[PDB]
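Peer 1: This is the structure I want to talk about, given as structure tokens.
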Amino acid sequence: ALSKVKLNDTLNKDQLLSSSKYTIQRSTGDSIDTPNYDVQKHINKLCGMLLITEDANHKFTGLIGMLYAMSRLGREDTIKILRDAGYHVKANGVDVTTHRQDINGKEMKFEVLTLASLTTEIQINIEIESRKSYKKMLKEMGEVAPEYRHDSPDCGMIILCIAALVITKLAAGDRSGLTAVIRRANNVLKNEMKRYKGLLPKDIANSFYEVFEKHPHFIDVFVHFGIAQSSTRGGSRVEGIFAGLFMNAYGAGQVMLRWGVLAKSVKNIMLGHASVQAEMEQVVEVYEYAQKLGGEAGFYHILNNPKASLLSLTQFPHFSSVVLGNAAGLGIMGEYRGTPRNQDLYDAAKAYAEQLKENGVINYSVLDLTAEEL
Amino acid sequence: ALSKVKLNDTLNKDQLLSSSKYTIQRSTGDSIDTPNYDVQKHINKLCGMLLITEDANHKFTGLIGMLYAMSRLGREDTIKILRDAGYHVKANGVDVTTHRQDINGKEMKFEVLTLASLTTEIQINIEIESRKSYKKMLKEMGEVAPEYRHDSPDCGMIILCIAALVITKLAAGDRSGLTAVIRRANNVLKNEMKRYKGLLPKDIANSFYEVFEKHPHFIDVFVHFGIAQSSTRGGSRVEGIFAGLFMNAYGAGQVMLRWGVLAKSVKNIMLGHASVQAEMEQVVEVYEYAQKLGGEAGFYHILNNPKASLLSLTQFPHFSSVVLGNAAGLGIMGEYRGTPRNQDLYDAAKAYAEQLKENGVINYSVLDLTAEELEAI
RNA sequence: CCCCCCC
RNA sequence: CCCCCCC
RNA sequence: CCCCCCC
Ligand SMILES: O[B-](O)(O)O
Ligand SMILES: O[B-](O)(O)O
């Protein structure tokens, strides 16, 4: 039978990768700081110091943010996530030590962390500049409220909130999302920006973009932290904001998959086209593959998962075009940098979708109506 | 087939979070007082002291209320709830000690608790001001009845009754509910307010609002206490009031879910609309998800559970609008701060719902009627 | 190669 | 982001 | 909040 002449390449390719007899292990570099729960409070204070600092130097915030996420996971778990990801790790133990240095003649004491990635000389400067901003703040308002200070438990998570926004736009893979990252960091997180002078979306977002670009293993660390954080029973409102923003990243780099379901849901006529119907057998394969993977597939593009390519609908020019057309006709795309391979099908689908948002007839068969006198 | 082109994002997102291989542990701060059952009676007396005090300082009532809830749970269980929630806890043992201090020259004895959160100096002042209010009360009525005194077992739970009302309106997350909290604390809990001069709904409600804002882990403690309390076989009438008020919180921050079932139940015509029908596949996913979670989902918004966002119907502009319309047409909303994304669908649904409350024909097929002679009646 | 919107 | 009523 | 009769 001609029905038997088929080959499920999408499923078979996944099968090949899922059933590997051998494994690779990547060298991360020299050393990774793995802070445990004991150091967590200190990192939160360090995060707060950057947040209180007016016109702060967010060169290290991306890395500091990562340290806080790791301190929440705790040494044991963070090492486990690094090893499970496929990395050879030389773990550096983070401990609190008192450093004595004479700044402006007067000998001063500082509580610093034993970090390889962060110098003790740069750590003291974060505290130095924060104290300047704190005394200026104390001079302006007399007494500083718990909301405006570096001590606040929200501090670490506030920084990680923009990290969740960076992760949201990593699918583009070129820092193009930065504008949207800043925009959203202003709409959401508005109250947080009021309390902290150092909450500079652009500055912090670039720092995280840099850390994820320079250290791709940290993106795996963050994604797994975010999931672990989102597994919690409850928490603060800032922790709720983070969880929401982190979940906005789920399904990034696979918008066509969701827009495809939309086109079906709105019943765009162009889906029934002969050239679109030819692709159907194979488009179902990818949808069934996406269904099979479940939650796992959500962060496939964020973390550069090799199997992310398998979820592409771009390989089907006709279906992608009607899907993209429907999205344009419903006015839901833009400035989406996706181009339709078949222009005629796109234009036809865009036209029908534009006509759909003008009509709308009531389907009385859906409702459980008895004696109708309507 | 085009029927196969689907993706259950709601279910998959939950699956991802439910199957986490790794865990986070949060630092609560420095120390949390974990009082055991032995200290429970003392806290109830302290609660009673604030309740007998005319124009009492309810600055610490939110925290004292939490201590009573923890003393009912008992050290072991409270530590367990804190650890299960995802918090690193340095437990402080609460013990009763006698403190001698000379107030107005005369050396006085006081029974105080070894609390980190509450100073022994502030504890004595609660007792000092209560004694003043007690002697004034003794001068007014001669003999003080068991209902009017601080000794009463209801005291601790009376304070926790307004804590249940605060928890009821935490979904708004901005203290906006305070007006309703006070209002309800007057309708319900009316007899309790008669017996206690210090039962100031506004003052106590703000204290609990503050404690839940400053210490988010305490909201987890309270919710779990409330469930544990509501698991009881029986109790006092005040304990019954609490249980009822605590259960009013179940499903807060998810009113649209319940109003959606209402729209279906009343058979609002606008549900059959083309743009509403397109969303249907996905709206069922969330309803089935809510059905799957069961009782767990009830306090998802109260405790800032990460998965609470997944229960939102706001992501479906058309369905939400008809649901909100039906709620307005039936006159059940207001002043609900929810805005319909599709105005035309809302107005159409509001109109139909208004027409529904005017009609009403009897459906005789529902009843198990045999030989019908009602048409003659 | 894949990706690219909004929230 | 989510939420927001009444009881 | 719930409840509220009779036997
Ligand atoms: O543990 B180290 O090497 O002191 O940082
Ligand atoms: O147990 B403590 O430390 O005495 O309160």
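Chain A is numbered as in Swiss-Prot; shown residues: 2-375, in order.
Cβ atoms are placed via backbone N, Cα and C, with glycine included.
For reference, Swiss-Prot lists these features for the protein:
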| type | residues | note |
| --- | --- | --- |
| MUTAGEN | A:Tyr23 to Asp or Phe | 65% loss of transcription but no effect on replication |
| MUTAGEN | A:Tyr38 to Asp or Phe | 45% loss of transcription but no effect on replication |
| MUTAGEN | A:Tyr69 to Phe | Increased transcription and 50% loss of replication |
| MUTAGEN | A:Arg132 to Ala | Almost complete loss of viral RNA synthesis |
| VARIANT | A:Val267 to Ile | In strain: Cold-passage attenuated |
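Are these features on the surface or tucked inside, and what are their neighbours?
Peer 2: Sequence-distant contacts (6 or more apart, same chain, Cβ under 8 Å) of A:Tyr23 (mutagenesis position) do not exist in this structure.
Counted within 10 Å of its Cβ, the other Cβ atoms near A:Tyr38 (mutagenesis position) come to 18, all protein chains included. The secondary structure of A:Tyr38 (mutagenesis position), as reduced to three states from DSSP, is helical.
The number of other CB atoms found within 10 A of the CB of A:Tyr69 (mutagenesis position), across every protein chain shown, is 25.
Using a 10 Å radius centred on the Cβ of A:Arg132 (mutagenesis position) and all shown protein chains, the other Cβ atoms total 15.
Counting Cβ atoms from all protein chains shown, A:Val267 (variant position) has 21 others lying within 10 Å of its own Cβ.
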Peer 1: Run a quick check on A:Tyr23, A:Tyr69, A:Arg132, A:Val267: which of these recorded positions have any Cβ-Cβ distance to chain B under 8 Å?
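Peer 2: It is A:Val267, listed by sequence.
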Peer 1: Looking at the mutagenesis positions A:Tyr38, A:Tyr69, A:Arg132, which has the shortest Cα distance to A:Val267 (variant position)?
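Peer 2: Spatially nearest to A:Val267 (variant position) by Cα position is A:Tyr69.
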Peer 1: Tell me the Cα distance separating A:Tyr38 (mutagenesis position) from A:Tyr69 (mutagenesis position), rounded to the nearest angstrom.
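Peer 2: Taking the Cα atoms only, A:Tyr69 (mutagenesis position) lies 9 Å from A:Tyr38 (mutagenesis position).
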Peer 1: Can you tell me whether DSSP puts A:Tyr69 (mutagenesis position) in helix, strand or coil?
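Peer 2: Going by the DSSP assignment, A:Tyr69 (mutagenesis position) falls within a helical segment, counted as helix.
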Peer 1: May I ask for the distance between A:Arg132 (mutagenesis position) and A:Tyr38 (mutagenesis position), taken between their Cα atoms and rounded to an integer number of Å?
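Peer 2: Per the Cα atoms, A:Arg132 (mutagenesis position) and A:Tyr38 (mutagenesis position) stand 26 Å apart.
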Peer 1: Indicate whether A:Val267 (variant position) is helix, strand or coil by DSSP.
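Peer 2: It is coil.
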